[PDB]
Amino acid sequence: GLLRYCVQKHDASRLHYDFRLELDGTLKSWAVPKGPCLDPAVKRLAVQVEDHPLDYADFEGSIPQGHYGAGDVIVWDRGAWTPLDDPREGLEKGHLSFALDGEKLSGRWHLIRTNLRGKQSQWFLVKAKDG
């Protein structure tokens, strides 16, 4: 039950989401493209998204599709995550190692800032299998 974890599902005619790694009281977020993968080697795109309000992982926005179709963005998975390395530092320094333990999503993953050999400030969500 360390740093809080939550990932939000952006439903609609087409489904997307954003992977939110809350860090020492600030809920960092990371937008798709991101889906299932083998890894580590095929780091999923994790765009370093705005800082979302704490606890508010319940509801993001959009329009409940239960009406007649639209797509609602709410909680899909919620829990906590383990730092495999420096959680605070790595997130600043560009090298994150973590393990999720929540509602639906879990395991071990690495975030890496694409300032090097990549885009600029997006991150790489690859599996944290260094062992």
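Residue numbering for chain A follows Swiss-Prot; the residues present correspond to positions 33-163, in that order.
The deposited model was determined using solution NMR.
Keep in mind that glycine also has a Cβ here, set from the backbone N, Cα and C atoms.
Listed in Swiss-Prot:
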type	residues	note
MUTAGEN	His42 to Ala	Loss of ribonuclease and 3'-phosphatase activity (in PE domain)
BINDING	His42, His48, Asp50	Mn(2+) 1 binding site
MUTAGEN	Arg46 to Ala	16% ribonuclease activity, 20% 3'-phosphatase activity (in PE domain)
MUTAGEN	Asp50 to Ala	Loss of nuclease and 3'-phosphatase activity (in PE domain)
MUTAGEN	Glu82 to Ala	Selective loss of 3'-phosphatase activity (in PE domain)
MUTAGEN	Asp83 to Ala	57% ribonuclease activity, 50% 3'-phosphatase activity (in PE domain)
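Shown here: features listed in Swiss-Prot, placed on the structure.
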{"residue": "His42", "record": "mutagenesis position", "CB count, 10 Å": "19"}
{"residue": "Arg46", "record": "mutagenesis position", "CB count, 10 Å": "7"}
{"residue": "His48", "record": "Mn(2+) 1 binding site", "CB count, 10 Å": "16"}
{"residue": "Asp50", "record": "mutagenesis position", "CB count, 10 Å": "21"}
{"residue": "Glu82", "record": "mutagenesis position", "CB count, 10 Å": "9"}
{"residue": "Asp83", "record": "mutagenesis position", "CB count, 10 Å": "13"}
>> In whole Å, how far does the CA atom of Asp83 (mutagenesis position) lie from that of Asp50 (mutagenesis position)?
In response: 12
>> Under a three-state reading of DSSP, tell me whether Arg46 (mutagenesis position) is helix, strand or coil.
In response: coil
> For the Mn(2+) 1 site given as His42, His48, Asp50, which other residues of the same chain have their Cβ within 8 Å of the site's Cβ centre?
Replying inline: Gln40, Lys41, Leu47, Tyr49, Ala63, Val64, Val105
>> According to DSSP, does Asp83 (mutagenesis position) sit in a helix, a strand, or coil?
In response: strand
>> Of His48, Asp50, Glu82, which is closest to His42 (mutagenesis position) if I measure between C-alpha atoms? They're all recorded positions.
In response: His48
>> Distance check, please: Cα of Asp50 (mutagenesis position) against Cα of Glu82 (mutagenesis position), rounded to an integer number of angstrom.
In response: 11
> Quick one: Cα separation, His48 (Mn(2+) 1 binding site) versus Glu82 (mutagenesis position), in Å?
Replying inline: 16
